[PDB]
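Asker: The structure under discussion is supplied below as structure tokens; questions concerning it will follow.
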There are 8 protein chains.
Amino acid sequence: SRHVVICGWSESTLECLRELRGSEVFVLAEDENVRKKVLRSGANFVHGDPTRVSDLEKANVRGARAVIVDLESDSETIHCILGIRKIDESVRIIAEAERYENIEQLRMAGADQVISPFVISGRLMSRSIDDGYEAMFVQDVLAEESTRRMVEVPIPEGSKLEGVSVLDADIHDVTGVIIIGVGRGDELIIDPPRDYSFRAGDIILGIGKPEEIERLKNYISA
Amino acid sequence: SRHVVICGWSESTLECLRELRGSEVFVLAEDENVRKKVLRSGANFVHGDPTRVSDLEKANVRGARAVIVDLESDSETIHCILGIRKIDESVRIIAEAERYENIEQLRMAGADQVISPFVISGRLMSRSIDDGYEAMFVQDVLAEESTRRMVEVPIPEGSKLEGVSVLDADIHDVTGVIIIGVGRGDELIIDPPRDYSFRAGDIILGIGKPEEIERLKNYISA
Amino acid sequence: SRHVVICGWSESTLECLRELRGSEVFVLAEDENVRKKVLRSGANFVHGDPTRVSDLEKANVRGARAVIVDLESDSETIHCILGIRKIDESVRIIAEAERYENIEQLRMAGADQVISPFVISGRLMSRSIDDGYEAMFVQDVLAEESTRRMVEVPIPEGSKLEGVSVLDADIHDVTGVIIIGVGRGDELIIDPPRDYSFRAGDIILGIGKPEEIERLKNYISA
Amino acid sequence: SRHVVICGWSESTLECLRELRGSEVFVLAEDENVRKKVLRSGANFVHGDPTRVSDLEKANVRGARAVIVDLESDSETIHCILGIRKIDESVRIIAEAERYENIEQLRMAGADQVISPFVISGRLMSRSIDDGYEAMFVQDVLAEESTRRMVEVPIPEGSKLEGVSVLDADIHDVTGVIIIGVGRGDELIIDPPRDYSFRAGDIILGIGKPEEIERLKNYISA
Amino acid sequence: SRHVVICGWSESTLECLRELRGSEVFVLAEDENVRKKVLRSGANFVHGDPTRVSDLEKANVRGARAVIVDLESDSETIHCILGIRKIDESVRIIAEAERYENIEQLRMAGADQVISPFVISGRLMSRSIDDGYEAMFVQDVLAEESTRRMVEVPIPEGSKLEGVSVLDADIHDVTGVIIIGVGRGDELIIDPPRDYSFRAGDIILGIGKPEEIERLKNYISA
Amino acid sequence: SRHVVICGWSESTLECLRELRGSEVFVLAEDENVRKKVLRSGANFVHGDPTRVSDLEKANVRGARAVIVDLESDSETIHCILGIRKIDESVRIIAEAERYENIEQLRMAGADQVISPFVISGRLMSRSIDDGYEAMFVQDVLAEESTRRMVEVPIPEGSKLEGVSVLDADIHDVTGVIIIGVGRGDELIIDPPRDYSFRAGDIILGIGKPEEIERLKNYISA
Amino acid sequence: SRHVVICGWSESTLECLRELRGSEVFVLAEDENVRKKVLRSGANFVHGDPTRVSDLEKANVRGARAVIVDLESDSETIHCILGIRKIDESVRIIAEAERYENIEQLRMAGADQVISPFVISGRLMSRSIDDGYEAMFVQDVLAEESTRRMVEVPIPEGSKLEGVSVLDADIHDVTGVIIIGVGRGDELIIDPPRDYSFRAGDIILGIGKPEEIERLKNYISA
Amino acid sequence: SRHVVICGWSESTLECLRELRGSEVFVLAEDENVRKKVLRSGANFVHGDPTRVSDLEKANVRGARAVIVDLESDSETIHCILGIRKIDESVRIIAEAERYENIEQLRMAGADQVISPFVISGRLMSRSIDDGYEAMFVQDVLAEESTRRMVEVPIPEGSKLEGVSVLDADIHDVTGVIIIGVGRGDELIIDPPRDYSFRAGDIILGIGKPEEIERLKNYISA
Ligand SMILES: [Ca+2]
Ligand SMILES: [Ca+2]
Ligand SMILES: [Ca+2]
Ligand SMILES: [Ca+2]
Ligand SMILES: [Ca+2]
Ligand SMILES: [Ca+2]
Ligand SMILES: [Ca+2]
Ligand SMILES: [Ca+2]
Ligand SMILES: [Ca+2]
Ligand SMILES: [Ca+2]
Ligand SMILES: [Ca+2]
Ligand SMILES: [Ca+2]
Ligand SMILES: [Ca+2]
Ligand SMILES: [Ca+2]
Ligand SMILES: [Ca+2]
Ligand SMILES: [Ca+2]
Ligand SMILES: [Ca+2]
Ligand SMILES: [Ca+2]
Ligand SMILES: [Ca+2]
Ligand SMILES: [Ca+2]
Ligand SMILES: [Ca+2]
Ligand SMILES: [Ca+2]
Ligand SMILES: [Ca+2]
Ligand SMILES: [Ca+2]
């Protein structure tokens, strides 16, 4: 599609940039000694301060399709998001919250998806005292190397599933995928109850083998 | 149960300490200026250096039921795990990996489970460009504020589900809990196929409402 | 009326505190060695961090009539403003902008008015090269020691001036105050034209002697 | 004309440098890491220590038409003003006070103008608790982007208004310019009373549209 | 006598406080970490900033008999001398000059005597290349451990030496004290010639043993 | 004569370097930004660390006639003095003691003349509370601009003054110079008693006009 | 021969680099400000992070004949040794321990030698309280400037001393070399008892004059 | 006998303190948070600065039998040694040199023996490239756990060995200790030649079993 802009350089945006090989990525960071490791990862580098609007317009934030913001603290991640909202009001911003209490401020400044790593990791430790199958499930469906891949299929308009119930559909019996949640717009419903009825435009978040996913796109098609 | 020792003090172990209320936690850290924040959360403080084998013995690593290791670097986390396996050879170690390439060296040193947050947050930011439900699923089932919970139920000895296959048991149709994976020992099989046979001592990893969980524990009992 | 919260301590808010003798003022700042200066100037002190919602609600932001934000940098002034807009979405926030390009990003954060002193003083030093009356005017009308004081008068309901234009009103000839501007809501018309007709509820900004103000309040009466 | 020497670099002298495009400006400061941004702003840089008289004579203080002094503290601004009066006893110094207390000492040292930003900011914060129209008047007439501009028109020798009082003058009706003060030398009379007569050589401080100001200059013509 | 105020804390004021035992000394400084070392030497501590007029007014500058000023820079010393002359117009000020070119400005700002240590040390280091007796003389007559002392004896009213010339009086031959200079008011005449006439109220600066000082004080009495 | 080496750069060595114009001075300092001010003062610059023996052997310490050592602290001054004494055991070193208690250590390390500026300044402050003629004498006889110059004349072998006593000589009656001290070798006797007898090779430290110094050089000659 | 890789830069690896003149040495360290002194020492510099396996493979660890690892702490030395054993499982690692406790962990990680300086220093301090001859023996046989040198002469296959005991050998009388130990593999027998017989392939650790050592090699000849 | 003072706290003196269990040790260091480590290891603590003569005499340097100096840098180790040589000119000072070029400048300061650990460890890492027996010998004979201990025996007065050469003595063939060196006073002859005749008072340095030492002390008897 279009290009992706990454403001700030940390260990989170490094691992993001491995799964973005084949897209056109511009990285915006203040330290000049990080120019080599960015250019090794297949991403163009732009030297500047990410909080400044004049250095943001270097990195093509206007036409971009997503802007991934991970600066050093949350004071600068909020200040960098509002600089982006001054340029383009409709671009999709994915922040990253260092502390827990700054998740609600980061949504008010304009971020469409706040991903806090230290709360996800902090809750996978205390759920792995007794038995650690929760921390093995989170770190195996996100990797693009395992056998079971967590995908998102949209329900087309003109589908055979418009208006049908879930128990009337029974998608795990026919396709082999596990419907862990159906989301509409900006909301996601984990474990949809039986009286939930599909609509065209909803997103079925599922887990399965890539053969079982190709059977699902035939089941929702016209 | 026995107590839980936390080596190091950062934002990951701060969120682990909020979920360890009620149990007994010792936090072992270098600074004298962190004593006020550990005592405010409900955990006794042990001033020391976690890389030393002598100061680990102050924090009662022997009688622990799990040790949670998160120091400033990856090199100090590898050293602190070797210090624990010098003391006790069967205690459980949960460690935090900063770089991706030190996951194989943190497990060889003796960590029973390695939780890498910057790989998790890196893979969620690359997946939330198009639509962010992969970041919303992982951040809601781990929080103790949602409706659906991700829990681990064991198969007791002499159950009704001894030897029974998955397509015959129908855990999702009878109980209504979503079965995302079945765990045995230290391996997890996400989306078990139709030929999978349940055994005694297995761990079922499931997502459902708390009322749905009560129907599962009554279903797999003896 | 109610109290006033001042977030952060600097030379801007120190001059704000002298003009607020008589009311009740809470000052919230991170240093503990600013305590003896604040209690000597007539205001209660609250030790805390102005960017944390836990220590903003200790200083009673909830029922305040205005909260005055002036922190060390513009990264934290945008953070402290969103911390107030999470607590109360209707309180009045007055912020001080250090630099010029952060004025639009401090209004998007939620500040009701942004006072940039280094843009005011930067433009008064440029206008004082030839003859210095621009800096003598601004620094005299705000000081409450001089004869001519710059006050605002609100137009009450059903006044004699309702619906009349300023050309037919002739405020300077019958009252003697100098109407430099008249504002409705959050806009202001400095030097309003002759085609401007007054309305009920407007705030008339004028400069004059205090004897001329009491002549005007009885002239704008209903 | 002649040049303008700026001693010290801060945020106030940066905004002063924007309005001095078209003049020749020598900036004299101690930081070497500010050489690029001064030369970006269209100003020749002269490295030195501004408190030292051997370095002030580098930057051509003698042939200056104004010296704008704003150093890091108030102690160095008094020392930099004492150094200038040793070189030229008649050059125009525009200072900047940090504290309120030093305005009487920065003017006894020799500065012909003291523009304190933290007192104009401190009195516009506490005048914006109720309704912020005083701050919207100060920050709108100083910018060279609004419609109304605060100008200074001098009275020529032999004018049509030589000797007449302001009440018989009727400046706001024939021209439209709001007359906020009349200045003679270094004394400004805000809201001149009706007994005040004009004199030859007076400087009129007015606010109006640019087409009204050209009506004002031709009305006071000889 | 009255007390002695010391503004600033460095090595010069430390040796001055070592030789001011018995009298009452207040030391006015910025740091809170100098209180133990001021209190260990026998001087009460007044925490403040000496550039402020109020914190100078705390330390009883009005009733002092001399104020000793040695701050971190020369600009702060000039500002502190201006503050003391703002408070009291007749107290004695002794100040330390760091650079040679600020002696004229420290005397013009109001110091009654300026003692420049780095000029003294530079001249003694330039004079001790060939043979170092100048440094030994200046460091030897000022210490309170030698045999010979450098003291000032006044000429009382109606003395035996009223009106008498130097070649007639023979202070070195009768008494045995070395007369290096005779001082009147604020001027010193080192090596007065043969035509010099003593007057009442003069100050004789002499070097000699204490018994020779007793003989001189008995010689110039009435 | 030969050349002079100055280790370190401070105000003391600068004021020393003003009085050494006409000699060949090498300055050794670690900061590279001081090359301009050294090259302005007529002294060649050598970049290096003055504590190192190789960077000392760069700066020609072997053939030098005096080495003037003023580094940042006293530890580095002692270390540089021992580094010099490793190279040449017989070169004359003039140190500079920052604190009082390091004078004996600087003498044991190898310095031939320790000049502490801060002790001289502290004693001249404490002796100038009442009347300030001692500071005027000390700062007036060292300058090479006043009328009375403190010189050192050697007694030649074959003089008319070999073996004569002071009271038999009476040098102030014949020449006009004031014998403030006669020194032999490394010792100096201030105010020589009457039974002191001259020897050939002694140094007469005197104060007087240069014509009186010429008359003294004729009086001690053969 | 092949090259030698030095990981980390400190004072120990600087003195090791002096005795490796004639070899090809690659230094791998993180500081860029050490590039000049490494290239002064005759060693190629390879910038990188030595704890990272992608940067150890830069410096050619695979084809090395020894790797000398000495990083800033003991935690990084264990991590750097674990990284090397992943690359080459048979290369010779010489480490350096900071604490005493980590010698058993630095050898279990894979180092074939651990040379702890702070334990050799700590036992030579407390053996030099009475008479310091043990410290004068350690620091004199290691330098390549004294007359006696500690050498290692191997026993050739088929020697004249194959199978004889040391008591019948009489090495100190025919050669003069003091035999302080005989080593087989990684075990050294200090002061071998008279029942110890020589074997083919043994390595003799001896001390002697260089003319005595050539007498020793020809005496153990085949 | 008497006590031992240790100036400064580091890992060298920590290993010195373990070997000095049983005697009385004072440790003098600037940090107060090293207090709990020192009292736990068996030594009294004295808070102070090791470079000041006031706080060296608090730790009883006067009557000590050896003072062990190891500070943070070589500038302060030379300063602390001269501070001891001002107090007692006959006490024994053992210093640790950080760098190599400061060994000669640490002996001129007055240290009786200088132990450079980074030269010992730097030369052991260079000799362990081919085969590592030089580092195994030095680290084994100093450790008091092994069989062969390196001790010194003094030759008493009137011994059987007085006047005999080492070729006629045959210490190794009779007693069985390995005479690596024999020192008179402050020199040492490692591998003494056959023309060396013994004298009364010499210190014989030998390596052997503890049973061989008691065989030697009865052989060197008188
Ligand atoms: Ca981050
Ligand atoms: Ca679990
Ligand atoms: Ca399946
Ligand atoms: Ca972490
Ligand atoms: Ca997605
Ligand atoms: Ca369900
Ligand atoms: Ca501010
Ligand atoms: Ca103007
Ligand atoms: Ca008026
Ligand atoms: Ca300023
Ligand atoms: Ca108002
Ligand atoms: Ca108008
Ligand atoms: Ca000073
Ligand atoms: Ca001289
Ligand atoms: Ca005398
Ligand atoms: Ca100095
Ligand atoms: Ca005096
Ligand atoms: Ca004379
Ligand atoms: Ca080291
Ligand atoms: Ca010994
Ligand atoms: Ca021999
Ligand atoms: Ca050390
Ligand atoms: Ca070898
Ligand atoms: Ca033996």
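Chain D is numbered as in Swiss-Prot, which gives 115-336 for the residues shown.
In case you wondered, yes, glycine gets a Cβ from its N, Cα and C as well.
Checked Swiss-Prot, it gives:
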DOMAIN    D:115-230  domain 'RCK N-terminal'
MUTAGEN   D:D184 to N  At high calcium concentration, mean open time is short and mean closed time is long compared with wild-type
BINDING   D:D184, D:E210, D:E212  Ca(2+) binding site
DOMAIN    D:252-336  domain 'RCK C-terminal'
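Help me understand the surroundings of these features in the structure.
Answerer: Counting residue by residue with DSSP, the domain 'RCK N-terminal' (D:115-230) contains 38 helix, 23 strand, 55 coil.
Using a 10 Å Cβ-Cβ cutoff, D:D184 (mutagenesis position) registers 28 neighbours.
In sequence order, D:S187, D:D188, D:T191, D:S230, D:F232 are the residues near D:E212 (Ca(2+) binding site), counting only same-chain partners six or more apart with C-beta under 8 A.
In the domain 'RCK C-terminal' (D:252-336), the DSSP tally of helix, strand and coil residues is 22 helix, 25 strand, 38 coil.
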Asker: Using a 10 Å cut-off, grab the number of neighbouring Cβ atoms around the Cβ of D:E210 (Ca(2+) binding site), all chains included.
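Answerer: The answer is 28 other Cβ atoms.
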Asker: So which of the recorded positions D:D184, D:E210, D:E212 end up next to chain A, with Cβ to Cβ under 8 Å?
Answerer: none
Asker: For the C-alpha pair, I'd like the distance in angstrom between D:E210 (Ca(2+) binding site) and D:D184 (mutagenesis position), rounded off.
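Answerer: Per the Cα atoms, D:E210 (Ca(2+) binding site) and D:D184 (mutagenesis position) stand 5 Å apart.
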